[PDB]
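This report concerns only the one structure given below.
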Amino acid sequence: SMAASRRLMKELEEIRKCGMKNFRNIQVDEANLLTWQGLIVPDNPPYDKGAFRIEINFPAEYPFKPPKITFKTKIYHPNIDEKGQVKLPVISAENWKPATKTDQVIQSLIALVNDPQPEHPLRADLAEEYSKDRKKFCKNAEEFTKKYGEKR
Amino acid sequence: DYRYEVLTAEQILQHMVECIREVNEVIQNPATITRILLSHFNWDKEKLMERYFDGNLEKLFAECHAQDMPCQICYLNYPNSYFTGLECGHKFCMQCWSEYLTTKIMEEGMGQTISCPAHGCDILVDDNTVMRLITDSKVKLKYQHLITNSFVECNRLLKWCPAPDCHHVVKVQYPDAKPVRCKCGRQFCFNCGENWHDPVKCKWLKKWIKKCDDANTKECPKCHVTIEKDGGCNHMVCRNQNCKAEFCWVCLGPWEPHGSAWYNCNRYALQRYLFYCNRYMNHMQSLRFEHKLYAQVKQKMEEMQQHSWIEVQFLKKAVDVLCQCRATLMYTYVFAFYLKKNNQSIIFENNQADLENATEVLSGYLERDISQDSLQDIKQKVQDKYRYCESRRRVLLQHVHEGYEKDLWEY
Ligand SMILES: [Zn+2]
Ligand SMILES: [Zn+2]
Ligand SMILES: [Zn+2]
Ligand SMILES: [Zn+2]
Ligand SMILES: [Zn+2]
Ligand SMILES: [Zn+2]
C-alpha cells in the first residue's frame, strides 16, 4: 500500500510534466494517490462530440496487481457496461504485467474508445448493432454522447 | 484393511522430474517445456512420441502453449548486480521478481507457467528459476503444487489433501471411496476428494454441491427479541427475564418434546429442498462453532488443572466426538433428501433423530450446563454423553450400510 503510492508518485510526476492530450483534467487525492480521476477526450466519431469521466483505482498491491478503470459518465460502447466497468484486456489479471505503465494503460483505453472491439464485449447487444449496422449504431452512440457527454 | 501412504509435494515433484528426464533424454527439450508437453498429452509418453515426430513441431508447440537505468517495475536504482533477467534480455530488480512471481502463484489466473514481467513479451520463466527467485517455503510449496497438479490428476492413485495450505498427496493401492488421513490431520474421501461423508454416496454429494452452490439471525418464538446464534447447539434457552422458555432453533417448536418417539422435526419439490438444505446448512454452521470448543473446554480443563492434564484429555475427546457426529448428521440430511421413501427409510429417520438429539445434548452440555455444575460430576456426565452420542452415530451408519449391501435404498 505504501510502495504503490511511491511508484504512483513517480508516474504521476512524469504525467503532469510531459502531458497527455487525449487524457485531461487529472485529479488525485494526495493523501491516497491510489485513486485518480480524469476526463477522456476522444478524437474519433461517434464520441468526438464529448468527453467522459473515468475513475482509476490502484490496489495496495499495485503494480503487481492492475488497476480498475470504471466510467462515471454513461457511454454507448460494446466494451463498457451500463454500471461503468470497462473490459480493457491489458488491465485484466491474466495479461497484466507489473512493468506496464499507467500512461500505456490509458492510451490503450482510448484505442478501445476509438475502435470498439465487438469480439469480446460487455454489452453483447451493442456489439451486434456495431458490426451488423455501423451507420445506425454510430448515430445511436452519438446522441447518447451528446445527451450524457461532458464539455471538452 | 485399506492401505495408503502420504507423500509431500517435494516428493511428488521428484517423481515428476524423473518422469520428465526419462522423456527428456530422448527428445532433448528443456526440462520445463517437456513438462508442458507431457501435461498436454496427459502423461502418456507414447502419444507424445507419436506426435513429437509425426507432425511438424510448430503445430504441436502451438497446441500446447540501456544498462545504468532504474528498474522498470519499481523505479528505484540498484547496482547492475541485483538485476536478474530471462532469455528475452528484460531485466528487473531481484525483489520485483520475487514480488511478481509470488503474487502470480496466487489463485486467480494461474495456469501452470508464469511468463516474464515485461510489457508485451510472454517468454516463460522456467520452473527451476521460479524456485530460485521466490524465497518463503510457504509460497514455494504452492508453486510445486501447481506444476505437479497435472501429474497428480493424470494419476488415478494420487489425490491431493483438500486442506488449503497443505500440499501433500495420499497414494493408494486402489481407488475405493474409503477414508484417508493426510498427516495434517485432514480426513477425506479418496475417490471424490471432498470431506469424509459416511452415510451418503459420493455421486449424491457431487449433485448436492452443484445444486447447493447458488438465516444468520432469527427471532424468539415467544418474545421476538432478536437472537444471534453463538454456539452450535440448537437447544436454545431464551436470554430474557419475561420468557425463559426453550426452543429448537431449526423448527422453532418447543424443547423438550424433542428426544421422544412422538415429536420429530427432522422428517419432512423446492419447498422440500429448502427443508433439507436448511438442516444441512444449519448443522454445518453449527460445526464451525463446535470447533471453537477446544478453547472453552481448555479454560475449564485449565481451571480443573489448578484444582491435571490427564483430566483435560476427556473434554478434548468429548469435543472430537461431537464434531464427528455433527459432521455425520450434516451428511445424513444430504442422504435423506435424495431418498425415495421406503420400508427402511422410516427406521433410518428414527436413527437420524436419535443422533440429532444425542448430539444436541452433548453440544449443549459443553456450551452451557457444564459451568452450572460441580467439578467431580462432569467427568462422568460428559463421558456418558459422548459414549452415547457415538453409539447413536454408529447405529445410524450401521443401518444404512446394511441397506446398501442389499440395494434397499432408492432415489
Ligand atoms: Zn524493481
Ligand atoms: Zn521479456
Ligand atoms: Zn493435509
Ligand atoms: Zn466421497
Ligand atoms: Zn423468549
Ligand atoms: Zn426441532
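Here chain B follows Swiss-Prot, giving residues 98-162, 181-329, 339-392, 410-448, 451-554 in order.
Determined via X-ray crystallography, 3.2 Å.
In case you wondered, yes, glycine gets a Cβ from its N, Cα and C as well.
According to Swiss-Prot, the features are:
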{"type": "MUTAGEN", "residues": "B:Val123 to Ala", "note": "Strongly decreased ability to initiate ubiquitination of cullin-RING complexes"}
{"type": "BINDING", "residues": "B:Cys203, B:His205, B:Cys231, B:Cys236", "note": "Zn(2+) 2 binding site"}
{"type": "MUTAGEN", "residues": "B:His205 to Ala", "note": "Impaired interaction with UBE2L3 without affecting interaction with neddylated cullin-RING complexes"}
{"type": "MUTAGEN", "residues": "B:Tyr258 to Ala", "note": "No loss of interaction with UBE2L3"}
{"type": "BINDING", "residues": "B:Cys344, B:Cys347, B:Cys362, B:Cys367", "note": "Zn(2+) 5 binding site"}
{"type": "MUTAGEN", "residues": "B:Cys347 to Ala", "note": "Impairs zinc-binding and folding. Abolishes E3 ubiquitin-protein ligase activity"}
{"type": "MUTAGEN", "residues": "B:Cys357 to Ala or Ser", "note": "Does not affect zinc binding and folding. Abolishes ability to transfer ubiquitin and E3 ubiquitin-protein ligase activity"}
{"type": "ACT_SITE", "residues": "B:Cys357", "note": "active site"}
{"type": "MUTAGEN", "residues": "B:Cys367 to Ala", "note": "Impairs zinc-binding and folding. Abolishes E3 ubiquitin-protein ligase activity"}
{"type": "MUTAGEN", "residues": "B:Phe371 to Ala", "note": "Disrupts the hydrophobic network. Abolishes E3 ubiquitin-protein ligase activity"}
{"type": "BINDING", "residues": "B:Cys372, B:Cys375, B:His382, B:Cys389", "note": "Zn(2+) 6 binding site"}
{"type": "MUTAGEN", "residues": "B:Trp373 to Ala", "note": "Abolishes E3 ubiquitin-protein ligase activity"}
{"type": "MUTAGEN", "residues": "B:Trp386 to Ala", "note": "Does not affect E3 ubiquitin-protein ligase activity. Strongly decreased ability to initiate ubiquitination of cullin-RING complexes"}
{"type": "MUTAGEN", "residues": "B:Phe416 to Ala", "note": "Slightly relieves autoinhibition of the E3 ligase activity by the ariadne domain"}
{"type": "MUTAGEN", "residues": "B:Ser427 to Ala", "note": "Slightly relieves autoinhibition of the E3 ligase activity by the ariadne domain"}
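The binding-site residues shown are B:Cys203, B:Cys231, B:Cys236, B:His382, B:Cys389; of these, the one with its CA atom nearest the CA of B:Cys367 (mutagenesis position) is B:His382. For B:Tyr258 (mutagenesis position), the nearest neighbour among the listed recorded positions (B:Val123, B:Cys347, B:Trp373, B:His382), judged by C-alpha distance, is B:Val123. Counting other C-beta atoms within 10 Å of each candidate's C-beta, the mutagenesis positions B:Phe371, B:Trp373, B:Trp386 are led by B:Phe371. Other than B:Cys344, B:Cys347, B:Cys362, B:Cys367, the residues of this chain whose Cβ falls within 8 Å of the Cβ centroid of the Zn(2+) 5 site are, in sequence order, B:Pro345, B:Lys346, B:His348, B:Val349, B:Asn364, B:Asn366, B:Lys368, B:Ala369. As deposited, the model skips 17 residues from B:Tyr392 to B:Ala410; the distance between those two Cα positions rounds to 11 Å. Neighbour list (B:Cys344 (Zn(2+) 5 binding site), Cβ cut-off 8 Å, at least 6 residues apart, same chain): B:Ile351, B:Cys362, B:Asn364, B:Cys367, B:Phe371. DSSP assigns B:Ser427 (mutagenesis position) to a helix.
Checking the recorded positions B:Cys203, B:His205, B:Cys231, B:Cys236, B:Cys357, B:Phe371 for a CB within less than 6 Å of any atom of ligand 6 leaves no residue at all. Reduced to three states, the DSSP call for B:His382 (Zn(2+) 6 binding site) is coil. Here 18 residues go unmodelled in the deposited structure, bounded by B:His162 on one side and B:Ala181 on the other; the Cα atoms of these bounding residues are 31 Å apart.
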